[PDB]
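Undergrad: One structure, pasted below without further comment.
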Amino acid sequence: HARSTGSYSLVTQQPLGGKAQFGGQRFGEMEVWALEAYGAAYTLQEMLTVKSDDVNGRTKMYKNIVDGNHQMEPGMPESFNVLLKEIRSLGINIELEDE
Amino acid sequence: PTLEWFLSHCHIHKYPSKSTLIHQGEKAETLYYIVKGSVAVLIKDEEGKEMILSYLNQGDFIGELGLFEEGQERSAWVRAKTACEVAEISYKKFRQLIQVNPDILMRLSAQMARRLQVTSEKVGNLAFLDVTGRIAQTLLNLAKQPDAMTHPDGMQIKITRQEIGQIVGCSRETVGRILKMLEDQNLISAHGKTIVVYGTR
Amino acid sequence: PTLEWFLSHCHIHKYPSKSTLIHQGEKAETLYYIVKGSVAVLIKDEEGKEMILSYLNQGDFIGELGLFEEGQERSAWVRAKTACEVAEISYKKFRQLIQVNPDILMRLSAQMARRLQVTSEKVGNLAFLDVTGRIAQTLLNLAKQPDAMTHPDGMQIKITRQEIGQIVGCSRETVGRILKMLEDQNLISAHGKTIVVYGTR
Amino acid sequence: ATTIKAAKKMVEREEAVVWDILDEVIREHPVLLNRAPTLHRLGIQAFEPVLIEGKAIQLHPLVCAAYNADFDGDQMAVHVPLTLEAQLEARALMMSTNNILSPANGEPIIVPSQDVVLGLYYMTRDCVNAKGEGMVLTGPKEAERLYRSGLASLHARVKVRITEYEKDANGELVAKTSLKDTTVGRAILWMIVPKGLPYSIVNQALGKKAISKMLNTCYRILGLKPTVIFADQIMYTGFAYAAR
Amino acid sequence: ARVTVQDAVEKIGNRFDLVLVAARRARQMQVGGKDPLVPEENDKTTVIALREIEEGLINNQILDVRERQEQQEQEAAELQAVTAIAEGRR
Amino acid sequence: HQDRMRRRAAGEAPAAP
Amino acid sequence: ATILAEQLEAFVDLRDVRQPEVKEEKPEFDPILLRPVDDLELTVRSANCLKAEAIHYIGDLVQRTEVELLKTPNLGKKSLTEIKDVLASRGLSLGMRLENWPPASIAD
Amino acid sequence: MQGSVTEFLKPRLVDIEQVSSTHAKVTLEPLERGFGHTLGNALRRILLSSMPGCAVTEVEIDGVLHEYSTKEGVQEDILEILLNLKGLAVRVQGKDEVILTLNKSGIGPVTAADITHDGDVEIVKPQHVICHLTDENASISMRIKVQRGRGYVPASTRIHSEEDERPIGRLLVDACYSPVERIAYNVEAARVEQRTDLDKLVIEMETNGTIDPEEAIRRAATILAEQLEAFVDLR
Amino acid sequence: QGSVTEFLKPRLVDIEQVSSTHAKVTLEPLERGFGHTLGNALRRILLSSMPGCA
Ligand SMILES: Nc1ncnc2c1ncn2[C@@H]1O[C@@H]2COP(=O)(O)O[C@H]2[C@H]1O
Ligand SMILES: Nc1ncnc2c1ncn2[C@@H]1O[C@@H]2COP(=O)(O)O[C@H]2[C@H]1O
């Protein structure tokens, strides 16, 4: 079995696996700490955003390796920008801020 | 490529069909550059028969020998085969374009190398290969031309036997007598001007 | 002047007679220049017949066509006629001298113009002029060459009966027949290779 | 192809699938072999992918000690880096040729397994059980048995190490400007080490434990290249004599 | 193993440094085209395929390093400004 | 570590900060 | 044993001058040929005559010849020389073979 | 054949890279799945067995009775004197056995050029030192002999006791009759840009100097061909 | 070097036809060493290098 492209949910926005299409290997947390030990960086944030959660950063990347270019930096995760509203309905206000 | 910075300060003139761009005997004081179309280079003798050396399409220069050594004469004739547009730049102003862009000189001097070869190889064709051999190659050359007419059996071309003698260098009678000579051996076919060869494709 | 600035980065290396300065098939990574003597350049067919395109005497360059466009091969064969001293300069280090001084390139491409005029105007004479006319013009052409020795009666040159046919475009048998014919009429002279013509000057 | 869309209808699901640039597309793009579970970090290493006919993932035999898995019917997933930044890190610390020693202690974790060690222990074999020391110039000469200073070790002396084996023969070999009495098997691997870095190995039966202290000192002074090269001839001469 | 890889970690007294040396610059070379690369074509990888060479890789540019230069926010601020890059069809 | 780098556009950005 | 003999005839010094293997393999194609005739910029006239003569792609026209297309009382010589003019830029011309044609269709 | 029975391509020699006068290269591209180990083994037992050539066999040094003995006038012992006699280049025209003499007295390592010149035997390596003197009294004089044989036989296998055709004087030394020193063959399934089942036969050979690497390949191969006359024809 | 018929040339001395399916032919002039190198370079030349019909 091998998967490269497939369908995605709405609120969840994650790689699935239908019938005709295969399924993607879920990068378990057990393989996250083993990577942090090396002291990496970009190869850790990718297995959290574009390669799963991030949606608008997944489509833009697909149009970068087709012409022989390079994909830019991912954006803000979808499971994070919705949490801001999820917590907002709990009588508590949350607001982002730069420097 | 070469087009980049060169056609910004020229002099459009355009030369009609069967015109005279270069006159063998005059002083070279004007450089030429082909933009669109084509042109044939040939020379004449004491009679009137012509002899085409090689064809030069677009992206080629015309008369660039009189640039290095001042005080020269036109080597060969340059008759415009079809309607083509050629620019005009004096050698005096051309030397100033090199000081600001030596790359332009690297292009013109690069084509002079290939032309020196195709001209030398043309001489050998008039010493080794005979009438039958030289014309045989012409049949395939005309078939590759855009004006060639494809044929289910082979290739159909429309060219007078007078022009052929100006390419291979011979009479018009020999071209015809030999043309039908290959017909008896079942190799090609001809019906006036239509020459349908076999083996192609 | 500029010539002296060119010999400041050369590699003096003498080449014996019947040597090989240019081998058709190898990679062009060395520019050659003639200081003294002379060298000949010719090609071959499928049988064994040679074909000299043009001769190169002292003050000329050897193998300069593979300089403009990087990534080429030796066109024709270049055999050392006599003991000549030739310099050596890689094309890589040469291109760097052009970007800083295009004038050096103005010298090399200056000799490539004359080598094209004596070839284009020669083809015409090899299609109309007969054996008598073609050879006649050749005698005067070789007399104008710097390698020619002054003769009390006329001019003394050294050329085989093959090289002559390679210039006028004909067989080697025909050359020998006419050559001996002019000897009976007391017009020229021949004793193997040395041909002393009369009427010149 | 000239269009991504046109190529999409090419390798769909028909009998039009044909090999092409598949060889060049994968040259310098390492992959992370993840065999769960993963305790330390050796569970996720990087190797240069090579195309091979089959429907299985071939794994290195010497690295099996890290993935602690057998080829009885297991299963392992593989990941592929997209960003170039990760592609560089895959050849910086994720690769296996740079993680030879053990982070915990300091002893080489990667050591000969079953076959690679069998071929070495076979070629490096004597017979011991000697008597003492004597002139011995003619009479004995029994194969390549271990001895102090006698047998064919003095009878057959050759300058070059080339002409020695052939018809199976041992004698005196020149190594580190000194005189020694060993066989062709006792100096078949101990002669390729000085090729890169000269050392000194005590005369003892080369085993799985003996090499452990060797790789360690072959990494103290030099970098990582001069030490990984030695782990090449060990594999070749590991499955050769293990078949005869 | 690989070509000139252990030589880059021995020349300088650090390993984590060599990372970004051929990371934030390598990925930047592609998003900026190829013109920013002023060094000669000599320092370039070699890929054997169809009797020719393609790609480019890196790890052969690290030669003239320095301490303090630019911050870290401008690396991709004026980079994508001077060159936009995209993909068009006929 | 983010202090030192290896960019400067290979000689086209040292005059950019 | 005869097979082995021929496997050594090159050492017995025999007059056999034959080249071993001079094959050049580099699988390539021209997907641009799979493009319709609506990429050459034509007029409504030709856009209605060709499609009426079973011409939907540029590969269905090149296979024919400009000597039999003159027989049809719905074409001409100016409707053929105009096509070849545009084909000059694409790199195609009348009288050339095709590969992998027709493209993806309804394979039975 | 004419009846079309082969249907397979037959390999053939094309180029011989002569990097030296003894060592060269013998390539063989045209190969199939099976013939790679066939030719690599059908000649392996010949270039390391059925090879003429010639080398040192017996050396009778004046003042020397045996090998374990000593010699006054030399730096190294007799044991090392025979050591540098295995790699001695010798090329005799047409003779099964030739005897050479060596008469030189003084100071200076005796070379191969000191041996009496003969219009028959050719010395490829004249700058080959075999002994070393020490003083005035130091003087060597032996009658080295080179003959033909068959293969390679060490001096430890061709030895019996202290009695022989000429005990006193002679000194048993390794005789490398076969011109070839060693032969190795590696299949190594090459992965060319195209075909998969493509392999080449790399024949590594390093002769001594008795014959030419070019004629050595054909010679050893012809011998094998002289063993198939009762198959291809015989009728 | 020499090279002048130093070895014996194999010749068909006698054939044996025990059956119409299996036979036992044999050559006589064979030196000690060619009875194995010629047998190994043939054992793998009749396991797939044979046409036939089916
Ligand atoms: N065989 C040829 N091939 C290309 N160009 C030519 C040929 N013969 C003559 N010419 C050109 O005709 C020109 C006549 O004037 P120029 O001497 O200035 O330069 C000459 C060449 O550029
Ligand atoms: N007709 C000719 N006139 C002048 N030089 C020539 C001629 N033909 C060949 N040459 C020279 O011969 C050389 C052969 O090698 P190159 O290609 O490097 O460069 C070639 C030219 O410089």
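Cβ atoms here come from the backbone N, Cα and C positions, even for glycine.
According to Swiss-Prot, the protein carries these features:
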- H:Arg45 to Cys: In rpoA112; temperature-sensitive, blocks RNA polymerase assembly (MUTAGEN)
- H:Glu165 to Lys: 5-fold decrease in CRP-class II promoter-dependent transcription (MUTAGEN)
- H:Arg191 to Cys: In rpoA101; temperature-sensitive (MUTAGEN)
Undergrad: Return only the integer: C-alpha distance in Å from H:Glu165 (mutagenesis position) to H:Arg45 (mutagenesis position).
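TA: Cα to Cα, H:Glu165 (mutagenesis position) and H:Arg45 (mutagenesis position) are separated by 32 Å.
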Undergrad: Using a 10 Å cut-off on CB atoms, tell me which of the mutagenesis positions H:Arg45, H:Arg191 is the least crowded.
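TA: The mutagenesis positions H:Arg45, H:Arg191 were compared, and H:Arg191 has the fewest Cβ atoms within 10 Å.
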Undergrad: Quick check for the class: what is the C-alpha distance, in angstrom and rounded, between H:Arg45 (mutagenesis position) and H:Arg191 (mutagenesis position)?
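TA: For H:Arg45 (mutagenesis position) versus H:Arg191 (mutagenesis position), the Cα atoms are 29 Å apart.
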Undergrad: What mutagenesis positions from H:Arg45, H:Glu165, H:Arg191 have a chain A Cβ less than 8 Å from their own Cβ?
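TA: The mutagenesis positions close to chain A: there are none.
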Undergrad: For a quick check of packing: other C-beta atoms within 10 Å of the C-beta of H:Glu165 (mutagenesis position), how many?
TA: 6
